Amino acid sequence: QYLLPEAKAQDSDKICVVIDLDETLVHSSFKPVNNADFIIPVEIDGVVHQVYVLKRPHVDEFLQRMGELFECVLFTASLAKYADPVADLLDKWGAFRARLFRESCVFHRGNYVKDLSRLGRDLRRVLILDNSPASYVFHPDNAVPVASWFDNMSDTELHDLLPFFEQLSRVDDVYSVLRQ
Ligand SMILES: COCCCOc1ccnc(C[S@@](=O)c2nc3ccccc3[nH]2)c1C
Ligand SMILES: [Mg+2]
């Protein structure tokens, strides 16, 4: 059975957007970072290591606005033990109606593929936002490309992507804009 429960009533009419974490919304690292947005302690084989998390610019405006426009789902290749605490801390608005992690990805030809068909949502109303063209090899026509973000604090891509999602949020069939 499908990766998601049935949409709640607030969410059923909306387009479902699958959103990536790392290098899409945040960039985390084991190397200490000086003025970090948050620091997550992560237990790895019994030893706690600090993870230094930087937020991509305009991520707050971005997530609060997508949480309105869409049934937003976090879908990352990372492990819950790291991604859940990052989410609790980023997601100030209850934007993510679900969280999917490494076990929900398909490992295909050495890549973590987000298989939109296991989602349980009509595919004409599913979008995937990911820095990584491989996570959507199976659904290239459901995808909004975004560049990988590491630390460039002049980045404006989340802000610049918003009027396009504003338009997508209203169509009956995303393929009518993307093209399948
Ligand atoms: C001591 O290093 C061993 C790493 C074990 O993996 C873990 C475990 C917990 N947390 C993290 C933090 S995160 O930066 C991260 N992003 C990733 C993207 C792809 C694959 C693994 C990833 N891991 C990682 C990478
Ligand atoms: Mg990524």
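Sequence positions for chain A are given in Swiss-Prot numbering; the residues included correspond to 77-256, in order.
Placed from the backbone N, Cα and C atoms, the Cβ positions cover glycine too.
Note: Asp96 (mutagenesis position) has non-local neighbours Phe151, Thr152, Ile204, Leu205, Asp206, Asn207, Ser208, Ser211, i.e. same-chain residues 6+ apart with C-beta under 8 A of its own C-beta. As annotated by Swiss-Prot, active site, 4-aspartylphosphate intermediate applies to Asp96.
Over all protein chains present, the Cβ of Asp98 (mutagenesis position) has 20 other Cβ atoms lying within 10 Å. If you look up Swiss-Prot, you'll see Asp98 marked as active site, proton donor.
Using a 10 Å radius centred on the Cβ of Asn207 (Mg(2+) binding site) and all shown protein chains, the other Cβ atoms total 19. Residues annotated as Mg(2+) binding site in Swiss-Prot: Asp96, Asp98, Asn207.
Annotation comment: Swiss-Prot describes 86-244 as domain 'FCP1 homology'.
For the published mutagenesis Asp96 to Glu, Swiss-Prot gives the following note: No effect. Completely abolishes phosphatase activity; when associated with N-98.
What Swiss-Prot notes for the published mutagenesis of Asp98 to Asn is this: Completely abolishes phosphatase activity; when associated with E-96.
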Mg(2+) site shell beyond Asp96, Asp98, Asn207, criterion: Cβ within 8 Å of Cβ centroid: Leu97, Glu99, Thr100, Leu101, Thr152, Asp206, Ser208, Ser211, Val222, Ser224
